Amino acid sequence: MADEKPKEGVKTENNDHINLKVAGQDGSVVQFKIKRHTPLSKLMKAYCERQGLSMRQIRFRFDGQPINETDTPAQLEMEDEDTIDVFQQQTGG
């Protein structure tokens, strides 16, 4: 649990974190502060946990393009205080 499987996992990163907000057309919107190298999956699942949405039913979209939980804010060039648009493929309301 130290050199083979440490609780850190990630390399020694500096504190470069950005605030990404998730806003769904449902009206559900929340702001999340993650690291520039941290995957959106963290906020994606988190948003749904607190908003009561299903990750399979909904979908995250940013910059006009759909995003995946495996993307990072540094890949698609997400900036601080920017917003992600969430849509429901299926019904729900």
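Every residue, even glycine, has its Cβ placed from backbone N, Cα and C.
As given in Swiss-Prot:
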type: MUTAGEN; residues: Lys11 to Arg; note: Abolishes the formation of poly(SUMO) chains
type: MUTAGEN; residues: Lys33 to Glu; note: Significantly impairs sumoylation of MTA1
type: MUTAGEN; residues: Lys35 to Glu; note: Significantly impairs sumoylation of MTA1
type: MUTAGEN; residues: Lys42 to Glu; note: Significantly impairs sumoylation of MTA1
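Shown here: features listed in Swiss-Prot, placed on the structure.
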| residue | record | DSSP (3 states) |
| --- | --- | --- |
| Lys11 | mutagenesis position | coil |
| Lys33 | mutagenesis position | strand |
| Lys42 | mutagenesis position | helix |
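Nearest to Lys11 (mutagenesis position) in space, judged by Cα atoms and limited to the mutagenesis positions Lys33, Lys35, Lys42, is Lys35. Put simply, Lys42 (mutagenesis position) is 10 Å from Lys33 (mutagenesis position) when counted between their Cα atoms. The Cβ neighbour count for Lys35 (mutagenesis position), using a 10 Å radius and every protein chain shown, is 17. Cβ neighbour density within 10 Å is lowest for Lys11 among the mutagenesis positions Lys11, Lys33, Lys42.
The two recorded residues, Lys42 (mutagenesis position) and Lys35 (mutagenesis position), have Cα atoms 10 Å apart.
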